[PDB]
Amino acid sequence: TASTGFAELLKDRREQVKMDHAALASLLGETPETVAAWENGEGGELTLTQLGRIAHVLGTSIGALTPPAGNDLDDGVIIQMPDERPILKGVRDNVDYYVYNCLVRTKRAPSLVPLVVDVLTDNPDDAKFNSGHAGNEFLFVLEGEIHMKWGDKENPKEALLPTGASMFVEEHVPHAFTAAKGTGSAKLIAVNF
Amino acid sequence: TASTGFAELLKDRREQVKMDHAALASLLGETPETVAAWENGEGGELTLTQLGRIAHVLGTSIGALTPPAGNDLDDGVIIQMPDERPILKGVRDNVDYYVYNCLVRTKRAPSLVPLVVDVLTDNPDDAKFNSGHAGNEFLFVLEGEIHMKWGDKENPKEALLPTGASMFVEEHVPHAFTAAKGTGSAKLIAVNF
Amino acid sequence: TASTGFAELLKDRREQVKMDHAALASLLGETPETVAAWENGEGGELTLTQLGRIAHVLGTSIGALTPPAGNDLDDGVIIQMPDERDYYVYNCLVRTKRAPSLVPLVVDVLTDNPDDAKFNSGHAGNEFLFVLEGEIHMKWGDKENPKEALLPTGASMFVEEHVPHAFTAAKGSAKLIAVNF
Amino acid sequence: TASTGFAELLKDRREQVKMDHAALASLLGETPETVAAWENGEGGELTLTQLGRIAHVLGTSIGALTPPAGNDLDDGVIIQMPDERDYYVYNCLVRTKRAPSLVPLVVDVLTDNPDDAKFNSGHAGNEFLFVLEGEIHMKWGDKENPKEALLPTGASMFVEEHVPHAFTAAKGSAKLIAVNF
Ligand SMILES: C[C@H](O)CP(=O)(O)O
Ligand SMILES: C[C@H](O)CP(=O)(O)O
Ligand SMILES: C[C@H](O)CP(=O)(O)O
Ligand SMILES: C[C@H](O)CP(=O)(O)O
Ligand SMILES: [Co+2]
Ligand SMILES: [Co+2]
Ligand SMILES: [Co+2]
Ligand SMILES: [Co+2]
């Protein structure tokens, strides 16, 4: 359907710029038949580079010519059981820092990246910061006690947060977490959106 | 600042429609001085109804004339301790159904409404549905085992979800929750966004 | 109505943040009956300041509690006859609440001395232009060191949002159609 | 470049979903080195189908992994001279990648028999119009039972997105400026 989506979106864009197969084909160094094939779903082999030229000549982006992420929901819902959970190691400028246990996601809300994060180190003094990431993030301390740092890593804002505490971090705001000094480990829920 | 915001936004809108104090004032049955006062932050007493007429004559909405929600963050962050948590009773077409324990919120992301929801009843047979609400919702089973129902309440999709399970519910999708038959009670995290 | 839209949006928002009439009332120096009344369309007299207070305690903006501009279209269309509409003379063309940012005009440039051009501070929204008659001397960017261009009849241009600009006829009047969107 | 924008967006997305090169490679029948190469700008040869597969396993769309149209503006502006541009004759006016939806035209309506009007199926985007010359007979809505209007020179109109329409000169040619945005 990437090719099918491109077929329909290609036709539409060309129509809105008032071009006919021949008009577009010449600007691209192709034959009007080749263009017809694309609008016929035969554009599956076009390369990223060709898509760029096509987008350029059409005065728009590749995104505008490709379909949305799609629907992976069962009647508007999708669930994830506990064992289906994927795991990824979080080595911050290398030392084991977090453990990312991924929760359910969906192509209907791409920016939603929920996670159960195991905070490994318990020494605030060696907290490893972020640069800040695109997107807001809601957090909840699931277990243990967390020691959070944010803002300027050279002189950051801080907070001791026990179980049940919730937080909100605005996009691009640098942040770092560790368990409270000496408590060994902690766990929080992180929902990026 | 609602009045200050309106002052600046009023000036801007009037400018974009090419009107001068007198032009606008006449269309409104006011004096150009009165308009000047509004653009001077003296519009604090205007009623909702007057704001509507003003918006109408300006060919736009009241929202376009009022400032954004505002910033309540401390360097891009806001936290909420466990005891600061507000509680609200959830009586579904009246019988105690849920208990809403509100988590942190922010005017920088108004649609974010996180919550620890106590699912009170444990009899799926008398699950009380929603009509579906505006907005997506991410869920996580915090404790116990949940019995979820969604879609057509007359013949719904269902799922037994143990601790750790996570779910996603698309906007307007009707849904209902109860603890698993006989398990007494359950608890989940609900993040509306 | 501003009062009916506010009534439904206020109710959606309250419910959205799990607040009952009582809870909300406690935050605004009002009784739950008053709150319920607003949700019944009786909030029409609320002041801007009060609305600001209401949006605040609900953690949102006034705009989120007020209805959109509205619909002034006839089955999707709205028309304006030519009769129903010192640097410039703005002859305002058709407008609509279904697209507030659309502000089309036929502008008369009465001046023709480029060095006497007066820049605007730049404005929100993009702007398409078309030289309808005469020649135009366009200036944009920084007024102290601006880019310039001579535009003849038939010429079309686009100036991006917030980019300051100025117009005059070419040295020694001009008419153009400008469309903000 | 499409390959450089894809390189950074692909990397942001992978990191955003907590995936390392190895994890992503395992999902696309590629080695982690190949993945790292794409993030080094070497994905230029990837096919549309492959891109579709990449967006899929990353739970998003191709558009989210590809750069925006780009910037063809001169300090915020772009100009078009009058020379650089059977129902209609479209004389395309200035366009720009900073606002793809903007498609201004000077349209020549060569026909003048309203009952021979041919509706379009409606198109995305709003459209402002201005009768530049002659008289126009406008039709819109359902082609089987459409609304109609006689528009004289100077008249301006707005047709909302997806509303089907048709134009011809008044019974017994016309020229107008149309702006899609
Ligand atoms: C909790 C943290 O926000 C996890 P990160 O976004 O830094 O990977
Ligand atoms: C968990 C449920 O989603 C709580 P509701 O949105 O129905 O109030
Ligand atoms: C007049 C101002 O100086 C510029 P405009 O409002 O035409 O964009
Ligand atoms: C020509 C088509 O029939 C209508 P347009 O593309 O001018 O909107
Ligand atoms: Co983070
Ligand atoms: Co819900
Ligand atoms: Co302007
Ligand atoms: Co059209």
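Numbers in chain D track Swiss-Prot; the residues on display, in order, are 6-90, 101-187, 190-198.
Going by what the header records, the deposited coordinates were determined by X-ray crystallography, 2.3 Å.
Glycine residues also receive a Cβ, built from the backbone N, Cα and C atoms like all the rest.
Quick look at what Swiss-Prot annotates:
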{"type": "DOMAIN", "residues": "D:15-70", "note": "domain 'HTH cro/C1-type'"}
{"type": "MUTAGEN", "residues": "D:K23 to A", "note": "Abolishes (S)-2-hydroxypropylphosphonic acid epoxidase activity"}
{"type": "MUTAGEN", "residues": "D:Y105 to F", "note": "Abolishes (S)-2-hydroxypropylphosphonic acid epoxidase activity"}
{"type": "BINDING", "residues": "D:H138, D:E142, D:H180", "note": "Fe cation binding site"}
{"type": "MUTAGEN", "residues": "D:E142 to A", "note": "Abolishes (S)-2-hydroxypropylphosphonic acid epoxidase activity"}
Nearest of the recorded positions (D:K23, D:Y105, D:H180) to D:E142 (mutagenesis position) - Cα to Cα: D:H180
Å between Cα atoms of D:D101 and D:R90 (gap: 10 unmodelled residues): 20
D:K23, D:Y105, D:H138, D:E142, D:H180: the recorded positions whose Cβ falls under 8 Å from a chain A Cβ: D:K23, D:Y105, D:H138
Listed in sequence order, residues not in D:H138, D:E142, D:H180 with Cβ within 8 Å of the centre of the Fe cation site Cβ atoms: D:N135, D:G137, D:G140, D:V174, D:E176, D:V178, D:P179, D:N197
D:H180 (Fe cation binding site) and D:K23 (mutagenesis position), Cα-Cα, nearest whole angstrom: 49
Winner by Cβ contact number (other Cβ atoms within 10 Å) across the recorded positions D:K23, D:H138, D:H180: D:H180
Distant-in-sequence Cβ neighbours of D:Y105 (mutagenesis position), under 8 Å, six or more positions away: D:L120, D:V121, D:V122
For the domain 'HTH cro/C1-type' (D:15-70), the number of residues DSSP places in helix, strand and coil: 39 helix, 1 strand, 16 coil
DSSP three-state assignment (helix, strand or coil) for D:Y105 (mutagenesis position): strand
Anchor-to-anchor CA distance, Å, D:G187 and D:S190 (intervening 2 residues not built): 9
Distance-selected mutagenesis positions near ligand 8 (C-beta under 6 Å), from D:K23, D:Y105, D:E142: D:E142
